[PDB]
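> First the structure, which I've put down as structure tokens, then a few questions once you've had a look.
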Amino acid sequence: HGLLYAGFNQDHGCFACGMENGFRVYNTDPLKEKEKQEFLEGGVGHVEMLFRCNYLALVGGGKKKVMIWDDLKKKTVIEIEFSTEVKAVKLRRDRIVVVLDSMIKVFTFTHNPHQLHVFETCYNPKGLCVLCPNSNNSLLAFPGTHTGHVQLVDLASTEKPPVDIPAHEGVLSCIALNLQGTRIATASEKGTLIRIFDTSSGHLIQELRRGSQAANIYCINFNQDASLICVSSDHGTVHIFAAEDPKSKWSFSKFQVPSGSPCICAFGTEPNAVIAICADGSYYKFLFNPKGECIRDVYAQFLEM
Amino acid sequence: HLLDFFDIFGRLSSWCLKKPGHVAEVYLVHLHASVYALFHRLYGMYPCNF
Amino acid sequence: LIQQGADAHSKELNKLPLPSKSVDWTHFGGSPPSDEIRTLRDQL
């Protein structure tokens, strides 16, 4: 019912939703609607936040124009348009990053933006890209031209050569970055193995296995101390893994959302909480014990709030 | 210390343009104002030398 | 033809790269990124 897109912000504390009539913004935990704005530009198919601030990046129904919206002024402040379709947008205090199906372009956050860099990628219809918003780390990471490789660039020291991480041997399905910008997670289209690398050296920090049968991977996210990750896959299934204990290869906890719809995942306010936002409009909250067993469960429809 | 003053002026005036990688633009407005004050100071005190 | 007045304009919140001009984290609440707090404390 109108839901075209959903996605977490940089601290996972909020998520934004693209609607056929506009966009919505919600607090992740506890769930609370923060804003709902009508914007009849064909419906919004991608919303990017910048933490909790007044600037949001919106992609219109034609998918060929990026619009920066100031929610305090209640108007679009910047428009960038493209001949090809925009697949994703990422934001930071001093840079606007736009992802296309074959390349990525970096612009200034000025009234009239100026294109600073362009970077080539493999065919990327999923819009895979991660950008660190921290002041001391302007890292950008994207899938390279080599199928299964991830390329990393520092947007501050752009003259430094890139890091080419040979993550997988097949097409990449998902990429995720930790809250400090030091560690990057990767997954292939087979969806059997998941790999964590150091962004500043390129080395394989941990490898994890989620199953034997092939399954498409929708979302991956770390917790604040980067000690745990959560991963989402078929029929709304989510797996929770330990990242810093190499004695563990499998997930210590697993759950499925009540409707079985696919979902994105992140960790909540409590250190033992995981939050799932589902494509049917469902909100789900999962609390676990150290053995991975559920101790509390909460479910709601966030579009009806 | 004339040439030290001059070289500091030159270095920091180049910094007003070349935008170091970890520096938000606010600081560079302050720095450009400071280097402008240094320009006035130096050119007033040492006109021919400067 | 503006050299020190530019500093006044910036502190009058008139012109800069847009988040660096007037970003405001009140829109979705919580606590600000401490990097922004540092940026203002340094500017102060």
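Along the chain as shown, the residues are counted starting at 1.
Cβ coordinates come from backbone N, Cα and C, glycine included.
Straight out of Swiss-Prot:
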MUTAGEN   A:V25 to Q (Swiss-Prot position 35)  Strongly decreased interaction with ATG2A; when associated with 59-Q--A-62
MUTAGEN   A:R52 to A (Swiss-Prot position 62)  Does not affect binding to phosphoinositides
MUTAGEN   A:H168 to A (Swiss-Prot position 184)  Abolished binding to phosphoinositides
MUTAGEN   A:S188 to A (Swiss-Prot position 204)  Abolished binding to phosphoinositides
MUTAGEN   A:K190 to A (Swiss-Prot position 206)  Abolished binding to phosphoinositides
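Explain the structural surroundings of these features, please.
The Cβ neighbour count for A:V25 (mutagenesis position), using a 10 Å radius and every protein chain shown, is 21.
Remark: A:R52 (mutagenesis position) has A:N9, A:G13, A:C14 as non-local neighbours, by Cβ distance under 8 Å and separation of at least 6 in sequence.
When Cβ atoms from all protein chains are considered, those within 10 Å of A:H168 (mutagenesis position) total 20, not counting its own. Taken residue by residue with DSSP, A:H168 (mutagenesis position) is part of neither helix nor strand, so it is coil.
DSSP classifies A:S188 (mutagenesis position) as strand under the three-state reduction. All protein chains shown were included, and the count of other CB atoms within 10 Å of the CB of A:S188 (mutagenesis position) stands at 21.
Annotation for A:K190 (mutagenesis position): spatial neighbours A:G170, A:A214, criterion Cβ-Cβ under 8 Å with sequence separation of six or more.
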> For the mutagenesis positions A:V25, A:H168, A:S188, A:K190, which ones lie near chain C, with a CB less than 8 A from one of its CB atoms?
A:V25
> What kind of secondary structure is A:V25 (mutagenesis position) part of, going by DSSP in three states?
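Assignment for A:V25 (mutagenesis position) reads strand.
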